[PDB]
Amino acid sequence: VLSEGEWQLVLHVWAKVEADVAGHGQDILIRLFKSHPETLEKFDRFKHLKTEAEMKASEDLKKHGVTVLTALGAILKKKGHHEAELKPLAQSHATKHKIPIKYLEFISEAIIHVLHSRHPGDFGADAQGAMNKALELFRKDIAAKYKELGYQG
Ligand code: HEM
Ligand SMILES: [Xe]
Ligand SMILES: [Xe]
Ligand SMILES: [Xe]
Ligand SMILES: [Xe]
């Protein structure tokens, strides 16, 4: 369980993300695909993209980045009370997309790395720790739902 102080560190860096969610989403997805190429293969929509330049130029990829970060943002704003938000996400990612917990760990790493690079003013050691804790809680609860839904993850 995160403290209120920890949630505020999470929300204060997220306030900067929301200055330009599209730009942040591009950076995170590109980092994910570059650092772990196998994750791109899960996207039948995007696996044709060969280079970072093509990824950067993809309006469709930008749109999805916005969708992902807005969904995550809505979860973080619930400060742990995210049961309703997590249900449809868990089901689609378990049953349709088939996304292992390992891959959710990869995107968490991508999120942390981008926030660290972009936002040293609001992503110092305490803030990064709080964001890690929040993303760990996300993955923990998703993993629990995965098993309920009949997916190993
Ligand atoms: C930060 C954690 C993530 C969040 C909040 C998130 C959110 C979403 C949302 C809101 C959608 C659209 C509705 C839906 O299908 O549920 C979606 C679709 C999708 N997600 Fe995720 N996602 C996350 C991580 C991942 C990862 C790491 C992968 C693969 C490695 C992945 C694979 C996909 C795929 C393949 C789709 C369908 C794309 C399409 O063809 O339209 N997701 N995601
Ligand atoms: Xe993203
Ligand atoms: Xe997810
Ligand atoms: Xe996550
Ligand atoms: Xe979370």
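Just so it is clear, chain A uses Swiss-Prot numbers, and the residues here are 2-154, in order.
Backbone N, Cα and C define each Cβ position, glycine as well.
So that you can see what the record holds, here are the features copied from Swiss-Prot:
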type	residues	note
DOMAIN	2-148	domain 'Globin'
BINDING	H65	nitrite binding site
BINDING	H65	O2 binding site
BINDING	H94	heme b binding site
VARIANT	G122 to A	In metmyoglobin
- Query: In sequence order, which residues at least six apart in the same chain have a CB under 8 Å from the CB of the residue listed as 'heme b binding site'?
  - Reply: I100, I143
- Can you check what DSSP calls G122 (variant position), collapsed to helix, strand or coil? coil
- Message: Please report the Cα separation of the residue listed as 'nitrite binding site' and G122 (variant position) in Å, rounded to an integer.
- Response: 27
- Summary of DSSP states over the domain 'Globin' (2-148), given as helix, strand and coil counts: 115 helix, 0 strand, 32 coil
- Proximal but sequence-remote residues of the same chain as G122 (variant position) (Cβ under 8 Å, at least 6 apart): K17
- Query: How many neighbouring Cβ atoms, not counting its own, are there within 10 Å of the Cβ of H65 (nitrite binding site)?
  - Reply: 16
